[PDB]
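Visitor: Have a look at this one.
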Amino acid sequence: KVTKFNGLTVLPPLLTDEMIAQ
Amino acid sequence: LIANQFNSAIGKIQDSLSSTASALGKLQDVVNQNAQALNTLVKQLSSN
Amino acid sequence: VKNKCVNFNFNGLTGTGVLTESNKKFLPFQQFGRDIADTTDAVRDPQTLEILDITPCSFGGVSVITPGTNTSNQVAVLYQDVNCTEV
Amino acid sequence: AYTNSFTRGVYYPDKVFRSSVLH
Ligand SMILES: *[C@@H]1O[C@H](CO)[C@@H](O)[C@H](O)[C@H]1NC(C)=O
Ligand SMILES: *[C@@H]1O[C@H](CO)[C@@H](O)[C@H](O)[C@H]1NC(C)=O
């Protein structure tokens, strides 16, 4: 249900969605 | 009886979530504001 | 030159990027493509009517992993968001 | 006489290839 190249970097979260579901 | 009332009650939550996204408004709102903020950021690049 | 980080200017357009062949099909009149942010991503080669994508050259933050210098001086470097080829 | 120009008349303003972009 829930849904560039100019220095804008999106860091990944530390707890991946697999771990959170754990 | 309570088991049946509890089991059915979980059942409705699926259907409310399955069809209508109005419940998920609050999380979706956070995504829009942040995503929309970046669009304003890159847009300012084209401005003279 | 394609598939390589090259500084380029097409029809005097200018810029730096990685020139790659593009599957996107321009309409005959068009010459320059653009992205959502109105950033040049595709061009039509002047001499040969070929449609080239502009992919900006790779880059990212460099993070340093270190245990406290009190413990040791060995260090590990984290190159963010780059495949282990560009290094 | 008069008639209604319902929707006709839009022309590609410039030389671009925006894809799935609302410009
Ligand atoms: C950090 O190094 C100093 C030596 O300059 C030492 O005296 C100190 O004990 C060290 N810290 C720890 C937590 O061992
Ligand atoms: C890095 O490139 C190789 C092909 O050269 C590819 O198999 C691999 O998935 C790439 N890694 C990432 C993180 O994109």
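For chain C, we keep the numbers from Swiss-Prot: what you see runs 534-620, in order.
Note that Cβ sites are derived from N, Cα and C of the backbone, with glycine treated the same way.
C:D614 to G appears in Swiss-Prot as a mutagenesis experiment; the accompanying note says: Increase of pseudotyped VSV particle production ex vivo. Increase of viral load in hamster upper respiratory tract. Produces more infectious particles when cultured in primary human epithelial cells; increases replication and transmissibility in hamsters and ferrets. Quoted from Swiss-Prot, the note attached to the natural variant C:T547 to K states: In strain: Omicron/BA.1. Quoted from Swiss-Prot, the note on natural variant C:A570 to D is: In strain: Alpha/B.1.1.7. A natural variant is reported in Swiss-Prot for this position, C:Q613 to H, and the note states: In strain: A23.1.
Structural setting of the listed features?
Guide: According to DSSP, C:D614 (mutagenesis position) is assigned to coil rather than to any helix or strand. For C:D614 (mutagenesis position), the same-chain residues that are 6 or more apart in sequence and have a Cβ closer than 8 Å to its Cβ are C:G593, C:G594.
According to DSSP, C:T547 (variant position) is assigned to coil rather than to any helix or strand.
Long-range Cβ proximity for C:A570 (variant position), meaning a same-chain Cβ under 8 A and a gap of 6 or more residues, is found for none.
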Visitor: Only counting partners 6 or more residues apart, tell me which same-chain residues put their Cβ under 8 Å from the Cβ of C:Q613 (variant position).
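Guide: Correct list: C:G593, C:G594, C:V595, C:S596.
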Visitor: Among the variant positions C:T547, C:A570, C:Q613, state which ones have a Cβ less than 8 Å from a Cβ of chain B, giving them in sequence order; state 'none' otherwise.
Guide: C:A570
Visitor: Cβ within less than 8 Å of a chain A Cβ is the test here; which of the recorded positions C:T547, C:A570, C:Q613, C:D614 meet it?
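Guide: Filtering C:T547, C:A570, C:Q613, C:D614 for a Cβ under 8 Å from chain A leaves C:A570, C:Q613, C:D614.
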